[PDB]
Amino acid sequence: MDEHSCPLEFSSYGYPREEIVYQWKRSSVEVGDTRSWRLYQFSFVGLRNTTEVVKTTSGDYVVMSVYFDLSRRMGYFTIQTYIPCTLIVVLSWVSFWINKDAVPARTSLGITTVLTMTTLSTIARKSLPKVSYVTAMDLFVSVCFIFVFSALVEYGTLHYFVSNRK
Amino acid sequence: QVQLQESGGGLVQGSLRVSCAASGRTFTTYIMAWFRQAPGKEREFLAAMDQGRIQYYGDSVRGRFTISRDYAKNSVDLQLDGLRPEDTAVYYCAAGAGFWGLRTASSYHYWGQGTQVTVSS
Amino acid sequence: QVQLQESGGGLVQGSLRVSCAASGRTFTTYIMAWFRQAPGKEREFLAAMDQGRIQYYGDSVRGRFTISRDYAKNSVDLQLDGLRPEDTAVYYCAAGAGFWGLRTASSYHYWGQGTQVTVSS
Amino acid sequence: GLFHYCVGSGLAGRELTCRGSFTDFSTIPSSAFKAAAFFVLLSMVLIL
Amino acid sequence: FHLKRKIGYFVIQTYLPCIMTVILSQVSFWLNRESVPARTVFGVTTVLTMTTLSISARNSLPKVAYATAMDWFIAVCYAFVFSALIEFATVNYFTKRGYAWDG
Amino acid sequence: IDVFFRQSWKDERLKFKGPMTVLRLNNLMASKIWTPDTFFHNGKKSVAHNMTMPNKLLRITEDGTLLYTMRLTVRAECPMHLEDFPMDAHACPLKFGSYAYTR
Amino acid sequence: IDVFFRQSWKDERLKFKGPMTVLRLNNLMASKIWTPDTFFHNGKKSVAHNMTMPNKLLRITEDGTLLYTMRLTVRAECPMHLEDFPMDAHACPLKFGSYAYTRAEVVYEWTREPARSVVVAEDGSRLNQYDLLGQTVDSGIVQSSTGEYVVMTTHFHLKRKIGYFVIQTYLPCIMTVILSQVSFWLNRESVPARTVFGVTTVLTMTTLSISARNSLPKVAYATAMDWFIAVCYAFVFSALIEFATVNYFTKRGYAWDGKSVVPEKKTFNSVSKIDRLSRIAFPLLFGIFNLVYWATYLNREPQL
Amino acid sequence: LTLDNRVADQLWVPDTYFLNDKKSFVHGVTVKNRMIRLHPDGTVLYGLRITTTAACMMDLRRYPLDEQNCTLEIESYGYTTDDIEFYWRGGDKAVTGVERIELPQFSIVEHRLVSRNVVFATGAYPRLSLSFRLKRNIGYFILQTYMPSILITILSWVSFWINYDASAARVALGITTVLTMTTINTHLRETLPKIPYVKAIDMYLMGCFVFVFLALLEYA
Amino acid sequence: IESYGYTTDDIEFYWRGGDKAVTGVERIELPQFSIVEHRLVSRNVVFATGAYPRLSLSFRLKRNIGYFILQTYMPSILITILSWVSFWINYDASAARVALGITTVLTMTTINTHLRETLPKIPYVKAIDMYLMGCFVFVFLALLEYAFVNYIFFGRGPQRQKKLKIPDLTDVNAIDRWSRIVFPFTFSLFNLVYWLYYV
Ligand SMILES: *[C@@H]1O[C@H](CO)[C@@H](O[C@@H]2O[C@H](CO)[C@@H](O[C@@H]3O[C@H](CO[C@H]4O[C@H](CO)[C@@H](O)[C@H](O[C@H]5O[C@H](CO)[C@@H](O)[C@H](O)[C@@H]5O)[C@@H]4O)[C@@H](O)[C@H](O[C@H]4O[C@H](CO)[C@@H](O)[C@H](O)[C@@H]4O)[C@@H]3O)[C@H](O)[C@H]2NC(C)=O)[C@H](O)[C@H]1NC(C)=O
Ligand SMILES: *[C@@H]1O[C@H](CO)[C@@H](O[C@@H]2O[C@H](CO)[C@@H](O[C@@H]3O[C@H](CO[C@H]4O[C@H](CO)[C@@H](O)[C@H](O[C@H]5O[C@H](CO)[C@@H](O)[C@H](O)[C@@H]5O)[C@@H]4O)[C@@H](O)[C@H](O[C@H]4O[C@H](CO)[C@@H](O)[C@H](O)[C@@H]4O)[C@@H]3O)[C@H](O)[C@H]2NC(C)=O)[C@H](O)[C@H]1NC(C)=O
Ligand SMILES: CCCCCCCC/C=C/CCCCCCCC(=O)O[C@H](COC(=O)CCCCCCCCCCCCCCC)COP(=O)(O)OC[C@@H](O)CO
Ligand SMILES: CCCCCCCC/C=C/CCCCCCCC(=O)O[C@H](COC(=O)CCCCCCCCCCCCCCC)COP(=O)(O)OC[C@@H](O)CO
Ligand SMILES: CCCCCCCC/C=C\CCCCCCCC(=O)O[C@H](COC(=O)CCCCCCCCCCCCCCC)COP(=O)(O)OC[C@@H](O)CO
Ligand SMILES: CCCCCCCC(=O)OC[C@H](COP(=O)(O)O[C@@H]1[C@H](O)[C@H](O)[C@@H](OP(=O)(O)O)[C@H](OP(=O)(O)O)[C@H]1O)OC(=O)CCCCCCC
Ligand SMILES: CCCCCCCCCCCC(=O)OC[C@H](COP(=O)([O-])O)OC(=O)CCCCCCCCCCC
Ligand SMILES: CCCCCCCCCCCC(=O)OC[C@H](COP(=O)([O-])O)OC(=O)CCCCCCCCCCC
Ligand SMILES: *[C@@H]1O[C@H](CO)[C@@H](O[C@@H]2O[C@H](CO)[C@@H](O)[C@H](O)[C@H]2NC(C)=O)[C@H](O)[C@H]1NC(C)=O
Ligand SMILES: CCCCCCCCCCCCCCCC(=O)O
Ligand SMILES: CCCCCCCCCCCCCCCC(=O)O
Ligand SMILES: CCCCCCCCCCCCCCCC
Ligand SMILES: CCCCCCCCCC
Ligand SMILES: CCCCCCCCCC
Ligand SMILES: CCCCCCCCCC
Ligand SMILES: CCCCCCCCCC
Ligand SMILES: CCCCCC
Ligand SMILES: CCCCCC
Ligand SMILES: CCCCCC
Ligand SMILES: CCCCCC
Ligand SMILES: [Cl-]
Ligand SMILES: [Cl-]
């Protein structure tokens, strides 16, 4: 659910502001059919134009920037991660309706749900860079692990207190 | 449901403008075109405009009618100039992907109600 | 089983040509060489040919002996010219990947039985 | 707030740059802020 | 240039595995109701197979943000498999005795 | 798409009279004469083949009619509807024209 | 391989007299005079670096001797015999010579003795899974359709390091074999559990076999790792077949209960003698196979 | 006179090109691997070291038990048959070095040299064709795909020797065999293009899948 | 940075502006790394052709651990913890306990294998490899623990009855209780040693 403002900056490599100055025309940046582009995962919201003076060792340069606003389209990731993780959580819930005497059945269901959740977690981050902070997807998948784990621990506790301990 | 709603005058003695707006789709990658029906039941391609802003025109109405597209508003406009009595007809707005077409009516899967235009001398 | 069969004359007064044919393994990508063991001395590298048709020769027999390979038949030939009495020896055919070598017998894994050659003055 | 903070650039306008996120504890200004955010979360967990 | 995609690859490669997974899930209805671990294995393995197929089906395409016909087919097959598992859950809920017929 | 792209045009300046009507000349002289600056509107990193020599030909007729052919591999955009995938069909454009010269 | 490749030759036309004997000139002078057209016979796609300027130097001595050095990155063909993989070692060539001039026109020699005429930097190794034992320097002749050419060759001798594949393939295979053999110690009435052991170990062995050759070329012959995987898969398959044979002879569907006393031959099944013999046979045979395999593959290559 | 290769830029040379080329270059280390040799009678020998990636459309219906015909199509671009005539110098011995090629996955059954004239709208041009027939080696696929499938199918029959009442064991065996076959087919996905027809390996894997599925249906 | 053709007799190199010669380092954003320091050095290097000037610009990068904690460490810890669940399951639930142990063992194997398909073929053991082999050893030991109690019961109980600080090996309940106590404590000790060593 992230939005970004991607820049495109240009200036003069050698001529500082005292030698070359840039100006935006009245019709600065034109676009055609915006929503027919190759932005598969993103939607173009708009754009804007800016001018600035940037100091460097060689001098001060007039940098002109065009920012494009892109809002992520969440449908692909809904198909890829959110729906499978929820379905595996519901699969874990199905164990509660199985008879508690079906020990191999319920244990296999719980552990297989925890396997599929690990698999979905690792597939979730394939499209992203290796950032070292939690994202909303990581949080969702992580809470889904606690739910599938807690279900397995619930059955383990129930079995131990019903049969093994007594 | 999706509608291609048209607007434009019906009576002329001149110049005219016929607009056609659309909405209700993530689908964009369509050529948008205009067709004409005179009394006699025949479809006549008039103009079309691409996603690359390229304009195709029929030979009969080349240099007279000009097509344009407002992509943000999702509309196609047709400016008609040099009208004559033989131009009286009903005009339909079509939008679709040009498969085996871009000049034949069968390639467009969306059509509008249509708008009448008549010339009186 | 991989075999390196050697053929060629045994006695000469002169020129000679000794051939070596391999079977059981294609040595196209290997390096094929000739060695010579005289009575009472260690094996001496004579010539070798690589997959790139590049020829290496020992200094004692440089410019006299000529090595060639027939890759379709998987064979290596040695043409001996300007024979002299101290060329009498057992001539061996070798094939291998030259690791630490191309001049050392230890780098060749496959060896022929050896063919005697004698020069009589 | 607890983790997120917005500050103006200071040119007689709004121009609020915003930084901070509980998902990224590095951006939180202080360990006290981190602890307070954690405690308020725990309260959320308990009430829910 | 007018191009038409050839369906044969996807028929061999995605539709047939999904159909056979659905048939495999439906096979469990013919086992006795007391084979609880066996029918649970059927349901769970079919659900995970459908999940894997759904994940692997989208690799061919670019990451577009809308559902395709293949996506709808996979979703319906997943619904069928999950319905089979829920059916077994109901059958086991209404099963009384923990032993099958002795013969 | 691999194409022989042929363009022909009149040039009164290059009229001549000689033993033969057509001069089939080396392509290096094409740089020494005017040629149209055609480009592909929807192209994406096309390549002009240059093995062994530049794959072009230039021919001048006695009446000043020039023929000029190039060998190209054109990589062009083709926006797609993937909602009917894998039952989908497309109409990929190839659009070209002059860059600098108006109608 | 990244090299400072430096050649030297005498051009009588370029002798001079001046204040300074050696003219350390810009590399632009190199294009203005004749230089050898040296090329690499087994090179695939090489780079002559030109950042920031052409990485070359030309020096002209007063007597007409010219030194000409280039910085090159050569990626060259090294045909490999992977029968002993990962216990294999290779001799990768680097062969160069004149492209146009035959032996009657241009001849290449080594500046120093051939052993010392190829020097490797102490810190200059980018090998991950290989160890460079050394190099041998030689020269030879090549006959072509155009003529005879001198070809100067080096051969870099490399030995593969086995640790990556030990961690990637051998240890998972060994653990899978041990895991399959663990099933012999469970009671014969645990039919689903022992079946789970057999089928899961067969699945793991199949996955390991399938993924073992990801990094290799698709050679037809089998490698040492292929033989090891095949033998381990045979062990796992034999363990599952052993369980099937044990279960075929089980009479009673119920295991021993904690209270009753088994008479020495309500009755109970006896511990399978197939299981008792397998508990000794399978680990012993696997250990003997490992002994023979690691004895016969670790010491196979030539040594100095 | 073996001249420096920069004189080729001054001399005339044929405008030879390979029609089925995708990407090609002349090697350029230490210099352009090019050769110009003049003879007293005006004869010019012009050599180039060229690496070219040539398109070869391969029919994979019998894959991996298939043979492929891959060709290089040498042609004159601008000069018609009235201006230039190509031929294979030395006849059938014009092309050398094929015997020394040893591909890891293929064996070169034979190679052929053909000379003809191809007609376009611009004229008729000479054409030389160097064709190779390549037969695919089977050992890699036997190790990779066929043997695991056979072993899984053999393992699927173990359920017939288990009692009918051991439902958990028999169903686990059948389901695991089906899953392993799907995994083998996954690895067959990961190294091939999206052809629209069934190959020989596809036929074999579908047959083995039918067999293991029928074993599971037999238990059911 | 080095001069190719010109020796120290022809060309000399220096960092203009001293330690402030290289700028923009503090504005570098690497997803996986943090630049802890950068250094400038000026020296001479001797080749066969002469002595040349050399300028070295070095960066020290510290890898970020959070991505790996999310992707590898936490799933391994969770799989080990769920491997410990079998200690509380009844000894006669052989199918359940064996399924749990086998699933955890193969999960560790697959995680370890698939992690190192995005790295070069180094021959030595990494810290992540040490952690993954530790978790594998723990889950494998849990599975062997169930194998041990099953063998003890079903292969000693009959003749033991007829013949009429680790615990007694005659009580599977005692062995299970000992495992319940010891596996979490030993795993915590292993984690403590690992993290204190590598941090
Ligand atoms: C790989 O796969 C490719 C593609 O299939 C194979 O290519 C073809 O190989 C065959 C031979 O193996 C080629 O045919 C030979 O072609 C030559 C040259 O033909 C030209 O010149 C002819 C004479 O000037 C001319 O007639 C040809 O034009 C036509 O007319 C003939 C006669 O009617 C007709 O048959 C042709 O089809 C044309 O319509 C053409 O311009 C030709 O001279 C050869 O004839 C020989 O064969 C005859 C028997 O037919 C024999 O009597 C002669 O003595 C002589 O031996 C022969 O036809 C063909 O051109 C190749 N096609 C292409 C597209 O390259 C290739 O062989 C495969 N190689 C491997 C290794 O698998
Ligand atoms: C990243 O990794 C790289 C690679 O390891 C690190 O690089 C090394 O950094 C250190 C600095 O931290 C460098 O050492 C310094 O080198 C300079 C220059 O030395 C040269 O010039 C000197 C004259 O100006 C000359 O004296 C030097 O002589 C060498 O040989 C004599 C032999 O007697 C020896 O005594 C010298 O020490 C030199 O080795 C040489 O030609 C040098 O001026 C520095 O001196 C410091 O230390 C001395 C005391 O030792 C002190 O008196 C000085 O005042 C000064 O404090 C110092 O030696 C080293 O050369 C780099 N190595 C390479 C190969 O580049 C890098 O630091 C790492 N950084 C990061 C960010 O991780
Ligand atoms: C794990 C995997 C296991 C797999 C093992 C399965 C083993 C058993 C089955 C074998 C099937 C054989 C393979 C299928 C045939 C290969 C696929 C194929 O090529 O068919 C094409 C047409 O497809 C088409 O009609 C398109 C439509 C085909 C859809 C067929 C599916 C019907 C499923 C009905 C549901 C019943 C469920 C049972 C419920 C009781 C050919 O056309 P044509 O050359 O003209 O090219 C036109 C252009 O579209 C490119 O093909
Ligand atoms: C009762 C049952 C009986 C059954 C019988 C069982 C049979 C038992 C035999 C096994 C064979 C053992 C393999 C022996 C292979 C020999 C391997 C060897 O020589 O040891 C070193 C390699 O170690 C290495 O990389 C790394 C060694 C890693 C060892 C790790 C131990 C962990 C054990 C926990 C398991 C985790 C599994 C998890 C996997 C998913 C050599 O390095 P060296 O210095 O020369 O130079 C670097 C090198 O790369 C140069 O090539
Ligand atoms: C993991 C998946 C499988 C198992 C899932 C089980 C459930 C576990 C729960 C959550 C995730 C675990 C915590 C992971 C935290 C993320 C990883 C972590 O600890 O690393 C540190 C914290 O990173 C960060 O910003 C992260 C800070 C915030 C972490 C916590 C976010 C909120 C979690 C609310 C949970 C509620 C649950 C409710 C259940 C009902 C940073 O180090 P690093 O050197 O890179 O810094 C240098 C810097 O420059 C990097 O940019
Ligand atoms: C590593 C293999 C070593 C093989 C060692 C083979 C050693 C050998 O002598 O065979 C024993 C084995 C069956 O022995 P197994 O222990 O399984 O069966 C017990 C016993 O042998 C008798 O069958 C029964 O006694 P009885 O009749 O009621 O008096 C007893 O019944 P109960 O006590 O429960 O009431 C059974 O429990 O026979 C084969 O299967 C042949 C194919 C073996 C093929 C093995 C393929 C692996
Ligand atoms: C190359 C190395 C070869 C070494 C041979 C293989 C090692 C195991 C051989 C078994 C030796 C043995 O018979 O004594 C084990 C004891 C008593 O056995 P028994 O003779 O009374 O039936 O019974 C026990 O108390 C041992 C308990 C075992 C419990 C199960 C965990 C072990 C699983 C083994 C996996 C391979
Ligand atoms: C049941 C276990 C018994 C163990 C006995 C002792 C082990 C004997 C073989 C050990 C492995 C070994 O050295 O095999 C090497 C060969 C390949 O040969 P080369 O390439 O090293 O020349 O690789 C192969 O071709 C594999 C051959 C089979 C190895 C496994 C032993 C099979 C014993 C029964 C054979 C009928
Ligand atoms: C980009 O910057 C230029 C700067 O001139 C903007 O140009 C003016 O835009 C307004 C509104 O359209 C016009 O009334 C002015 O006449 C334009 N020129 C001048 C000299 O002010 C331009 O609109 C900006 N583009 C954006 C914001 O997208
Ligand atoms: C293709 C592999 C199928 C697996 C077959 C497992 C066979 C196990 C049963 C073996 C029975 C041996 C014959 C019993 C009669 C006897 O020996 O007295
Ligand atoms: C006795 C039953 C044997 C079953 C095993 C054989 C199954 C073969 C696979 C089905 C045939 C597929 C044919 C596809 C032909 C095509 O390309 O359209
Ligand atoms: C590169 C040299 C490697 C030397 C061998 C390292 C072996 C490390 C094995 C670690 C296994 C984990 C033990 C966990 C103990 C609870
Ligand atoms: C519309 C979302 C559908 C998601 C896949 C199918 C879910 C079936 C649940 C029984
Ligand atoms: C995994 C492919 C190699 C199989 C080798 C033979 C196994 C024999 C099983 C009894
Ligand atoms: C480097 C190999 C050391 C010897 C390994 C032998 C293993 C045999 C275990 C029984
Ligand atoms: C035993 C629980 C984990 C202990 C982690 C120790 C971290 C030390 C950081 C300095
Ligand atoms: C949708 C689930 C069906 C359950 C049949 C009782
Ligand atoms: C390789 C399988 C060994 C079987 C011993 C009974
Ligand atoms: C005996 C083959 C399977 C039969 C399924 C009805
Ligand atoms: C024999 C293995 C025992 C595992 C720890 C009780
Ligand atoms: Cl936040
Ligand atoms: Cl390496």
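Residue numbering for chain E follows Swiss-Prot, covering 244-346 in order.
Per deposition record, electron microscopy, 2.6 Å.
Cβ coordinates come from backbone N, Cα and C, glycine included.
Record note (Swiss-Prot), mutagenesis E:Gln269 to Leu: Reduced potentiation and activation by the agonist alphaxalone. The unchanged residue is displayed. E:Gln269 (mutagenesis position) has a Cβ environment of 16 other Cβ atoms inside 10 Å.
Around the Cβ of E:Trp273 (mutagenesis position), the same chain contributes no residue under 8 angstroms that is 6 or more positions distant in sequence. The mutagenesis experiment E:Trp273 to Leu is recorded by Swiss-Prot, whose note states: Completely abolishes potentiation and activation by the agonist alphaxalone.
Under the three-state DSSP scheme, E:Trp273 (mutagenesis position) falls in the helix class. Annotation source Swiss-Prot lists 3alpha-hydroxy-5alpha-pregnan-11,20-dione binding site at E:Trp273, citing experimental evidence.
Same-chain residues at least 6 positions away in sequence with a Cβ under 8 Å from that of E:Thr333 (mutagenesis position) are not found in this chain. What Swiss-Prot says about the mutagenesis result for E:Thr333 to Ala is this: Reduced potentiation and activation by the agonist alphaxalone.
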Chain H, Cβ under 8 Å: which of the mutagenesis positions E:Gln269, E:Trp273, E:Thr333 qualify: E:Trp273
